[PDB]
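These notes are about the structure you will find just below.
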Amino acid sequence: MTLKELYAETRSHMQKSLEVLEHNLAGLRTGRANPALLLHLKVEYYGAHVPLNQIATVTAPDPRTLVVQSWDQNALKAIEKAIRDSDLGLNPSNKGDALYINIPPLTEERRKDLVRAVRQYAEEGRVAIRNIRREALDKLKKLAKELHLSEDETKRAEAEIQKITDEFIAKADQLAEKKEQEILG
Amino acid sequence: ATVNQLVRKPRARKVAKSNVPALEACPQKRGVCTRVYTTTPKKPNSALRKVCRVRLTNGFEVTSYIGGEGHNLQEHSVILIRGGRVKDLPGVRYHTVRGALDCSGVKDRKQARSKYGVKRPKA
Amino acid sequence: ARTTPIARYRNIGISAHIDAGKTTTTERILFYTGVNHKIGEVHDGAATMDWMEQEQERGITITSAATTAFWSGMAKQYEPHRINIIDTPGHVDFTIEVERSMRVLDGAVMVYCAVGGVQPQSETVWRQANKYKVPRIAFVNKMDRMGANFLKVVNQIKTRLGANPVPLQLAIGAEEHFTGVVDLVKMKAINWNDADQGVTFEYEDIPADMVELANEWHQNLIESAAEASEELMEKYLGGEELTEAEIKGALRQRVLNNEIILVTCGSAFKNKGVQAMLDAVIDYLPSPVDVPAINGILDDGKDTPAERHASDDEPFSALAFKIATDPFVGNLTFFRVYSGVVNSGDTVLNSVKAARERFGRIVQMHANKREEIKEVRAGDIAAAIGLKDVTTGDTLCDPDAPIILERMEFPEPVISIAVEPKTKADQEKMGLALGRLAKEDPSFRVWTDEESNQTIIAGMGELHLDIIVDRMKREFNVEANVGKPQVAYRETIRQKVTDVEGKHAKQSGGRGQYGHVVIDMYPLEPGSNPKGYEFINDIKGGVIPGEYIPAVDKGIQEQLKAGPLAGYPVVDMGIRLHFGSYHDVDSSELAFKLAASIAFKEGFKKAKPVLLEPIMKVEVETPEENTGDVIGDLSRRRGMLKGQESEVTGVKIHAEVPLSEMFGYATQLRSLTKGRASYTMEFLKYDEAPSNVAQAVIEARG
RNA sequence: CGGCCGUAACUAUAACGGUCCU
RNA sequence: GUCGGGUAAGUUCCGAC
RNA sequence: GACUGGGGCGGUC
RNA sequence: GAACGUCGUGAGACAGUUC
RNA sequence: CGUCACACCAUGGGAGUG
RNA sequence: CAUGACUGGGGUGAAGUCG
């Protein structure tokens, strides 16, 4: 174990935890009226199980409407089963070649129970990156003995892994913040 | 018992429990219709029947049966509850009047016109 | 009852746009016409107007209350007799409602703003209205503004509006210095002494500069006159004068046959010269002696024409022309009686939508007071309180008498503005408003589905479309530009994807349960079928037990409809069971439930939806300069044109615009076509986006 | 006075199963 | 911290988890 | 123990 | 001053918390 | 037969709130 | 008497897991 190979491994690992974080934010069907709402409805296209972007675009003018633009008349429908549902639940209206979407609860309330979950799950993702820092640190301890780095040296190097973690924490916050604009859409 | 045992604690009655939330001692009650369901019957029978939650004028919400060979209610249409529970459908101890308020009524029915929604056919 | 005949009843209208001074003109008209105001008060400014500060103003005026604004001769100039002013419209564009109103009144006064000449709103209504026969005289109002001379106003009436206008009056002064009108038919020139009336009027000079004008306008009167009759045309052509009697005869003839539009002047804003014009309405525009009849056809089929004619002895017939909702006992349905008589507490017939009516209490609404009456006679006008199915345009007749006297029904074209909720709070408020609107007006339009797809709102008259939309967005709130149109769909999903495997082969649940299917989904014709759906067994009982092939298949089918698709079930897709496994000699209910469950988890993932969106036939009628602009509106509204043909003052574009793409269509359309358009929106088809519909809409849009 | 992994009807959780060491 | 409450708005406070 | 871009930790003698 | 978690054989310590 | 998932229904307890 | 974060047990259901 040399610093460079630990870092290369860490960069791989942490990225997977950061990906778990992206997942964790996107994966509660977000704050009902979102783009991330609709990736719980991967739509079957060309016999493939295609991601949301290839069948629609999702714009938002306010937190109470969700406009889902689908270039073709047919396409708007196949997106429509993702605005709708009951865990992605909404009641769409046709306005554009897009649905402008009136909210069924009581000026929304299904958006809340999901948004709290999203932020908690986001932190579970961050915790995962920090646990990866712990594993990286464990390896940093082994590396330290091997290259004869002292306790202070390894703890400074561990702090450096923690700073690298914190870049992904910063990105985690950014990821969350992007989902926040969706929630506020 | 015995006269004595009766003079003390006579024969108690029995508060008749009228299975009906939309009581108010009425033949029927107006509603609003929350939605239109299609729940399944009990174990002995099959086939999905039509029902719907109603927001009775007295607040007392309750699902009413929508008998007839042809539904036509909306998630806002105003119907009139009558009574007569239904077995296969539990909790559904009511039925929406056929041919009243903002509801509709069976179509092409030529037998038992009184019931359902029909009044003297094409002659 | 009545004492004055049909002839000495004058059903006359005022067709006047907003630009002539909507408020001022109506107050002044109620005063002017044969007293519908407090006794006297006709000299000097403000005192004239004491009647309206004390009680009711506006309406439509029955007049002849015999104490002010009369003339000395019977049926000569003003009054001695009944003059009923039923209003006419001349705003925006022509509609069936505009046509309908013009027919209740027997004559009309078209009113123009002097400065504006002929504004857009007046012309569009006029050319279309002329085709369905409407006699009009022109009243150049607002002579306290510019255009307060014949030449400016008259060119606009010919050019913009397409009538033949001609001078027969000369104005004295122009703008603020205007104070008089010269009558070139009675040969007086009049200076009005008050800014309300003109009592203590001074017959005055014609200024030297206007002597010439007056003589030319008199000559223009003679030229116009001569066209009436072949005899007059001979005399004119050589040179020979057409005397007072000749011109008077010609004026009556040409106005009643709508061969001309006489031009008069007088401001109803500075309130001088109006009175002279109103005398001419009484003298020369039609009365019920020229229209005592109303003609229908049977309500049962269209078997025979049936003609009504005035006579108390003849059965009742009346045309309802307006509905108001009085808080007294509800809806008052104003009607003009053509024949017969109706008495309070009678049964009358709604002889066009075939309902029996209970004629309750009948009232005549003066513009100052409410007076309950018990009877109406032939020629009388009144409002009945409480009717079953008689509303605006609807026919009233005796207890029974089938006859179509309504030749344009109360349900009217879908010209809509969209009232849109956005929150559940707004959705709740919407529901209350729609219920309320239906009960007062059954002929409004709404488009709606539950919780969303709601509402596109249409009115039934010029005030009406605005009034209904305003109350919903203002008083009862609404957060605009979200939901507005009803929908309904089916899937048409197709794709050749050989695989999805569902294999369950465990000990769960209960006994050992095994079910395995592999299915190939292959394209089936994108129909309009909501059922779909073709199943082929490539391998039958060897892949799942032959006895059980429907149960397993049914379990997936139900579940698949619930999975990733389009919100509309697997429809117009072909499905091929071609492989699978499991004990083909054993089954249980439980086995098909597990088999279906695993099959469904794999199954949702692979295919390729294709469906439909509603396309609306949007027929837009706008003035012809907007051919550009309708196509422009369509571009901003992803819409297209499929034919565009001229229609009178306007062009009629036959556009296809998706129903789905409206944004409060009338508002957008008006903005892009400069307020001049009208439209109807009817379903054309739901579409797969066909080549012409997709290409054309995109084409307009860029 | 423990861990790692897979898992039921929209997800998320996993009563359940597995497995390593006490 | 999260939910609830009080507030026009409550990194404190009170009730929960 | 010292060296040490204060010293200490680290590292080196 | 005192305490918890954590670090240290320990004196004590913390870019932790707590009165 | 009893947990333990779910989904509804009514109901006891509750910082307190009206 | 109405109501409340959360929470307890009861009842149905469709019947799943575990025995």
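Just so it is clear, chain B uses Swiss-Prot numbers, and the residues here are 2-124, in order.
When the header is checked for method, it gives electron microscopy, 9.9 Å.
Positions of Cβ are set from backbone N, Cα and C atoms, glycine also.
Noted in Swiss-Prot for the protein shown:
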VARIANT   B:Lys43 to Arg  Confers streptomycin resistance but not hyperaccurate translation
MUTAGEN   B:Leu57 to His  Protein is not incorporated into ribosomes
MUTAGEN   B:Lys88 to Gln  Confers low-level resistance to streptomycin and a 15% decrease in the translational elongation rate
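The two recorded residues B:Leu57 (mutagenesis position) and B:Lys88 (mutagenesis position) have their Cα atoms spaced 22 Å from each other. Every protein chain shown contributes to the tally, and the Cβ of B:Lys43 (variant position) ends up with 10 other Cβ atoms within 10 Å. Taking the C-alpha positions, the distance from B:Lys43 (variant position) to B:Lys88 (mutagenesis position) comes to 8 Å. Taking the mutagenesis positions B:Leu57, B:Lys88 in turn, the residue surrounded by the fewest other Cβ atoms inside 10 Å of its Cβ turns out to be B:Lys88.
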